[PDB]
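**Q** Here it is, the structure in full.
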Amino acid sequence: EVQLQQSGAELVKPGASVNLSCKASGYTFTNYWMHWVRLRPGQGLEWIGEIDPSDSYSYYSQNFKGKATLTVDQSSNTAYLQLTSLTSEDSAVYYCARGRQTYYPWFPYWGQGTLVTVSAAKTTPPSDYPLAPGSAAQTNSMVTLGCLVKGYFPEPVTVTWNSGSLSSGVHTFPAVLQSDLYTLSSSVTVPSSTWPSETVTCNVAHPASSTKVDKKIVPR
Amino acid sequence: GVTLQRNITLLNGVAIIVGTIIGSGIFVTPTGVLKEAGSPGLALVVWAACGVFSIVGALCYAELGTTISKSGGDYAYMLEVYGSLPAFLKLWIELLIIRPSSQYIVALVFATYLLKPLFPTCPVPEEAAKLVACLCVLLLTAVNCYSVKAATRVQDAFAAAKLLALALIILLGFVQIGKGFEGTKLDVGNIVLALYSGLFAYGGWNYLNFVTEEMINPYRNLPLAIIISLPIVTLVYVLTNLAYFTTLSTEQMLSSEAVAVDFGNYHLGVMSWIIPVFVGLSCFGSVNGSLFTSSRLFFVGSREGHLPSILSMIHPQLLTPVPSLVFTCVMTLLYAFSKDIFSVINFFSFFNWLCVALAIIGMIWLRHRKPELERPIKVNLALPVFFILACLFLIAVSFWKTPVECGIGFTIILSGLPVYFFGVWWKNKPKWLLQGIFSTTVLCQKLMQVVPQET
Amino acid sequence: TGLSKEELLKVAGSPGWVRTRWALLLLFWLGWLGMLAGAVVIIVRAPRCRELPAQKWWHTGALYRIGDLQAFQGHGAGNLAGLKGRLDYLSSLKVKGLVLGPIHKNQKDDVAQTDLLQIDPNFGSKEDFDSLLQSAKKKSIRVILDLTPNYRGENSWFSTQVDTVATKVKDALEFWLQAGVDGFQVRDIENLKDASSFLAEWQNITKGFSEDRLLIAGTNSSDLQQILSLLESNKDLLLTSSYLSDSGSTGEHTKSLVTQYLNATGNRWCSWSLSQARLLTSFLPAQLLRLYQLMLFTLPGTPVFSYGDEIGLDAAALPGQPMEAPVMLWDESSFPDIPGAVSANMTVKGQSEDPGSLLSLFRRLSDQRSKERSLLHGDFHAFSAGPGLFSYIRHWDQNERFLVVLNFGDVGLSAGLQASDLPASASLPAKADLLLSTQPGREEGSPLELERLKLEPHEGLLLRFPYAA
Amino acid sequence: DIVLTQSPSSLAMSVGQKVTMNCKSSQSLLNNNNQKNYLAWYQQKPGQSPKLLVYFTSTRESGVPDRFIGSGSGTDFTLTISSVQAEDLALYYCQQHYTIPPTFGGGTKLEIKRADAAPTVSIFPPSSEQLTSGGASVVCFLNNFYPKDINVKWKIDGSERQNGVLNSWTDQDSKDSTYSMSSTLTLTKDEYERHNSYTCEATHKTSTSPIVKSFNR
Ligand SMILES: Nc1cc(COc2c(Cl)cc(C[C@H](N)C(=O)O)cc2Cl)c2oc(-c3ccccc3)nc2c1
Ligand SMILES: *[C@@H]1O[C@H](CO)[C@@H](O)[C@H](O)[C@H]1NC(C)=O
Ligand SMILES: *[C@@H]1O[C@H](CO)[C@@H](O)[C@H](O)[C@H]1NC(C)=O
Ligand SMILES: *[C@@H]1O[C@H](CO)[C@@H](O)[C@H](O)[C@H]1NC(C)=O
Ligand SMILES: *[C@@H]1O[C@H](CO)[C@@H](O)[C@H](O)[C@H]1NC(C)=O
């Protein structure tokens, strides 16, 4: 195993700094340099810079020089990217990446991205509302169930059904942003034998305000 | 009553010429001739060659200054031939650029080399070097206000220091022989730049002419002070070059930025500092000779009406041209502001030789036009024509070395035309100028107690 | 005009103006004396120069070893009077030295038939040797002679009775100094028992003759500790070694091999070399030859090349010849045993013409290291300039400062230098003058923006910049 | 810096077929000294990190299926997939590694073509808990169709609704290559009270007539 991992989500009020953080595992941390890359939506990847854990030297693209600041902590295998003066157009996903050879830039191992949103609008935990078919529900052999997620913030909310057990036949629709709050919905389809007979829950989860909620889909 | 009296005896006339020829040049310029000659043999030949060329030129000025006894020297000889405007265009460049830059440059060489043994391995502090240049220029324009006998006793002293330093250099050279031609850049295009880079070290031989009018006996002593000096200089130069080649290898002279100091380090050890100090005191002599001579050029320029009348005035109890001196000092110190300086002189590489060529062309035309004018010296016409022909070639070489910079110089010469038309052709007609000119003039006369000279 | 004589005198007389003239006299002299005190103040309250450390000839630039006079020349001409012909080349390389690989009468593995004093007559006569040596003095190339005893054999000190062999050397050094050589090379000191003691004796013999003679030891070793032990007791010994040889073969270790060794020795004098005998091209792959020549000429210490390093000679390129002694390629004739195998660009003649050639880089660097006070004996400060880069500044008290930037890794940089943590005395400028690059297509002489510079893979730069008070 | 143009920006292709990405660099990425070409291809599936496919133009990473073949030299480079699987829909980026900092292409969106299929349409009356809020949201799900183009009519007691309607499509499902879409209508409680019959009807190119679902509160 080699595995980098990162915090899920960060909200930044415009102009403030943020720390994005990346813990390595599965290798001798000082042997390999750590790179930070970014992905602006609809605009392609961009590389920030890299840091050497053996002496804290770091090298940065011309676009980030002085705007970024990498450091490192050898005691925990953690690398930290500080970013500063963040504007709305610096909202992005920030990825921590490891090289193959000692510093050369091609990236076999990436951490799952930290989604950085830059907005003055406040953190807002989600409101979850289950959906059940109502009239003529059991007249068909397969039945669909749903979970509206409304008025939440920031962007990353996750849905899994029955604690990830119903990983087959789930559709979760991308979020819609309205009046500076997000709306999303998730859906699953099960045998008509299952739904009235068994537990069904959308296990909605929100990294940026720590709320975890398991609404049961109960008939009308 | 009041005039510039005839103070300059023959040996002081030899001081004014040897003091301003020997310069800084021989102690730092050998490198320039080896760069274009390659070979100690070809080098030591072009040193002799531009020596005899310089003697031939000086013999034309030894003629001219007995035919025309005015102290305008190189300027007067143009005025008496080409008339008002050509003479002014010279005096403007001399006033604005050549004399104050020259005076400053050589003072800064005085400052740096006199300080150098406190700072052997590194730069002498620049804010100290510019003060010690300014203290020098200020002191010598004080001395040349106090008495021409003091001025010429100063240049006797420092002309002696210079030749003593070269004798010491030559002697150690022969001592090194007593203790027991090469690869030549034989292209004519190399040789000509060797010769043209060597002629700078003789530049100065015309300076006696600007003090013709203060010689005790000009018709004898002005040609004699030339012939008593330039052959002496030429000998001392070829012997001094010979001395360096006994001690510094060609590679070392091609790559040492103060040739005499390396020769000092090799021979004198703990006492090496003597040679830097002699290069310094050597340059002091050249500032004095230049300030002296230069004050007379502007004096004459004002007497002939080319230049504002205050500069003609003399101090009655000391008989020194105090407003011309004071002007010359101030115009020198105004070059102390400039972050670069040699460039402004390099713009006029051609100008010295051009004026010399025009003077001796003048001497040809003056022999055709007025054979009846008195001539205690009458040189065989071969020498003037040879010397002219040679200068017209060197003027072209001076351009061909850097065709941009001689163009910049030629552009600045035309700055003389605005000033000539405003200062001479316009007759200063507006009363708000004319009354202010007068008011300023009478203030200066009052302020330092000076009066016009009497014919 | 203005006032007449009489008119000016009568008005000037007024006590007010007489006092004004007296005031301004006094004022002027006061101002000049103020300036004199001021300039004396500046001269005293200003930083002094640092005394130049006394420099033996071997500080002043590169040595140059000739392990076999025959292989350097081609046969027949393979004698000392042949070498006397070549010194104009060497003088063009600006090599302040030579090392003639052993010329003494050695019979292979025979301790008794070998002598270190009589020369092996194949190479000429002592009358030739002196003729050379006097020419070399005349041309400013000091000459060292190599005294390693059994040089035609397997083990250079023989297997047996080593104290008799050391006794041969002890006598030899005296004779050859009296003959007028400037120093001695000895090799394979890992094959010498009690090595440190014999080096100490021979060093004492040499310095006891005169202060301007040296003993160059050499070892097959690449161990930092073994080398530091041979350099412990002997303090003005150059000791060439394999220590830089194990470079990682895309340079990657070198920033670290070099800065450990400087640190460990305490920045004494050193001799950089990739070996005691073999060519640079015995170790380096040929994209790094330029990059190493930039580095060997600009570290603190006396670099050392084997013959033909200056042209990137390689024993493998013309097959069959021994890796001990490859035939030097002067011109297209020089290896006639397989004619047509020599390309023009592989030869001295073929490089001498071409500003891009390896020998045009060697010649150029040799100049800088032998004239510029900063490379001649300045300090050295490494710093982290960039990912691959080994980068460092050479400097001396106020003279020109030289930043070297070697891109050892195979990936170009696209984002400038970006120096972390320079010494406060040695801070980088905003821009510096490119004095040369390892690569073509550069604006040599021009100032570069260090924050926006772009090195190619393997591009080294030599930047020159002026001092700051 | 170097710049990498990439094309086409979209590459819709059918399962089993061969496909080609082009990448085009503003300098050469052949290293003369070493005779290899510095480029890499990364696949980024929807909702995941980049995975490295090939580097130095051709060298497959371990754990990469051998249907990815990379090729080219100088400045014309191509990643090819010999026989596209349903699991391969992604954005693909080229990256140079001839200089650090590196730079990337704007990426090719691979899309899958399949036999067209009509949406499963379902409509969900407002959640009884939501009715506490003073608002209500009616939701219509359209599942497992192809191609992406679709439209929805909301009818409320027969009146057509065009204010306060929102839509979201999924990215195309890697198991079956179908799209799905959610449509949402948000009402005040009193706006949900005053009207009785709610209809979602969907027009998709597989049927002349719209598909319909509805409920009466
Ligand atoms: N037209 C013109 C005329 C003169 C006056 O004539 C010369 C004198 Cl007065 C002295 C020297 C140098 C002297 N021979 C020495 O040894 O330093 C050369 C010339 Cl051309 C100039 O001087 C200089 C000069 C003098 C000292 C340092 C640097 C430059 N530039 C000149 C340009
Ligand atoms: C070696 O030389 C040093 C002086 O450089 C001296 O102190 C020492 O006694 C000498 N030893 C021998 C044995 O010559
Ligand atoms: C160096 O010499 C030692 C001792 O003979 C030997 O063991 C070692 O292998 C040698 N190494 C090289 C690189 O010649
Ligand atoms: C080597 O360099 C380090 C740099 O921090 C220094 O602390 C150390 O004293 C030096 N010397 C040795 C022998 O490690
Ligand atoms: C020299 O020229 C040859 C022939 O064109 C070429 O193959 C080679 O790469 C060049 N370089 C060297 C060092 O041989």
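All chain B residue numbers match Swiss-Prot; in order, they span 43-222, 233-507.
Structure determined by electron microscopy, 3.8 Å.
Backbone N, Cα and C define each Cβ position, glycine as well.
Record note (Swiss-Prot), mutagenesis B:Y117 to A: Strongly decreased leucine transport activity. The unchanged residue is displayed. B:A246 to V appears in Swiss-Prot as a mutagenesis experiment; the accompanying note says: Nearly abolishes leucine transport activity. Quoting Swiss-Prot on the mutagenesis of B:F252 to A: Nearly abolishes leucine transport activity. According to Swiss-Prot, the mutagenesis experiment B:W257 to A carries this note: Nearly abolishes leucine transport activity. Here the residue is the original one, while Swiss-Prot reports the published mutagenesis B:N258 to A with the comment Decreased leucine transport activity. A mutagenesis experiment is reported in Swiss-Prot for this position, B:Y259 to A, and the note states: Strongly decreased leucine transport activity. Among the mutagenesis experiments that Swiss-Prot reports, B:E303 to K is described with the note: Decreased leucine transport activity.
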**Q** Please compute the Cα distance from B:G222 to B:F233 in Å; 10 residues between them have no coordinates.
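**A** In this entry the gap's Cα endpoints measure 19 Å apart.
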**Q** Would you please pick out, from the mutagenesis positions B:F252, B:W257, B:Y259, the one with the fewest other Cβ atoms within 10 Å of its Cβ?
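**A** Candidates: the mutagenesis positions B:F252, B:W257, B:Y259. Fewest Cβ atoms within 10 Å: B:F252.
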**Q** Quick check: of the mutagenesis positions listed here (B:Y117, B:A246, B:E303), which one has the Cα closest to that of B:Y259 (mutagenesis position)?
**A** B:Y117
**Q** Using B:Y117 (mutagenesis position) as the reference point, find which of the mutagenesis positions B:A246, B:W257, B:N258, B:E303 has the shortest Cα-to-Cα distance to it.
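**A** When the Cα distances are compared, B:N258 comes out closest.
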**Q** B:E303 (mutagenesis position): which of the mutagenesis positions B:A246, B:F252, B:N258 is the nearest Cα neighbour?
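**A** Nearest by Cα distance to B:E303 (mutagenesis position): B:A246.
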**Q** Taking the Cα atoms as reference points, how far is B:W257 (mutagenesis position) from B:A246 (mutagenesis position) in Å?
**A** 20
**Q** If one measures from the C-alpha of B:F252 (mutagenesis position) to the C-alpha of B:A246 (mutagenesis position), what distance in angstrom results, rounded to a whole number?
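**A** Computed Cα spacing between B:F252 (mutagenesis position) and B:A246 (mutagenesis position) is 11 Å.
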**Q** Would you mind reading off the Cα separation of B:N258 (mutagenesis position) from B:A246 (mutagenesis position), to the nearest angstrom?
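**A** Answer for this pair: 22 Å between alpha carbons.
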**Q** List, in sequence order, the same-chain residues at least six positions removed whose CB sits under 8 Å from that of B:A246 (mutagenesis position)?
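**A** Those within reach of B:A246 (mutagenesis position), by Cβ under 8 Å and sequence separation of 6 or more, are B:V75, B:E78, B:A79, B:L84, B:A85, B:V88, B:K237.
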